[PDB]
Number of protein chains: 2
Amino acid sequence: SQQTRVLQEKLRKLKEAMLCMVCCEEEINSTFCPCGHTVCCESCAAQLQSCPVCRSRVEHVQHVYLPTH
Amino acid sequence: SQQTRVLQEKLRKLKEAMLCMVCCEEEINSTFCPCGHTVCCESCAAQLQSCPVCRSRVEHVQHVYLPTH
Ligand SMILES: CNCc1cnn(-c2ccccc2)c1
Ligand SMILES: CNCc1cnn(-c2ccccc2)c1
Ligand SMILES: [Zn+2]
Ligand SMILES: [Zn+2]
Ligand SMILES: [Zn+2]
Ligand SMILES: [Zn+2]
């Protein structure tokens, strides 16, 4: 039905919100510290000197183990 | 249809995976450091000495800003 389409689109958007904002291919699993933005996979986070959301310098990257992984 | 039910169930489980494992009411937004388990809201994480998943000592809690928030 039309409701099946609405739910498929909601599910798609929630899964896309878990994808790395730089490569668009891998799951987010890394936090930029100290700002706390958690928007990248480990490979893209290792290559950024400043946060792609807030431009704060990245002091270090913290791996996150999320139940959604 | 039956497919609408299947999608409703999938959506529900993905949303439940984002809830604090301790209070079951607030969204996860905190990481235990250095282990990296990200399973609690700020209030429940504040008072734990050891990680509730792996028992490692919590040296500090890092706030996380997730796109799913
Ligand atoms: C926070 N996530 C942003 C993001 C990264 N990638 N995509 C994406 C990828 C393929 C198709 C549609 C969307 C969304
Ligand atoms: C990782 N999240 C675990 C969790 C916490 N709470 N709930 C939950 C709450 C209400 C209804 C169904 C499930 C799941
Ligand atoms: Zn990436
Ligand atoms: Zn940032
Ligand atoms: Zn809680
Ligand atoms: Zn842990």
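Counting starts with 1 at the first residue shown.
Structure method, as recorded: X-ray crystallography, 1.5 Å.
Heads up, the Cβ atoms here are built off N, Cα and C, so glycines get one too.
In Swiss-Prot this protein carries:
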{"type": "MUTAGEN", "residues": "B:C20 to A (Swiss-Prot position 387)", "note": "Abolishes ubiquitin ligase activity"}
{"type": "MUTAGEN", "residues": "B:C20 to A (Swiss-Prot position 387)", "note": "Abolishes autoubiquitination"}
{"type": "MUTAGEN", "residues": "B:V22 to R (Swiss-Prot position 389)", "note": "Inhibits LDLR degradation"}
{"type": "MUTAGEN", "residues": "B:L48 to E (Swiss-Prot position 415)", "note": "Inhibits LDLR degradation"}
Relative to the Cβ of B:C20 (mutagenesis position), which residues of the same chain, six or more apart in sequence, are found under 8 Å away?
B:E26, B:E27, B:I28, B:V39, B:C40, B:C41, B:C44
Where does B:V22 (mutagenesis position) sit by DSSP, helix, strand or coil?
coil
B:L48 (mutagenesis position) to B:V22 (mutagenesis position) - Cα separation in whole Å:
11
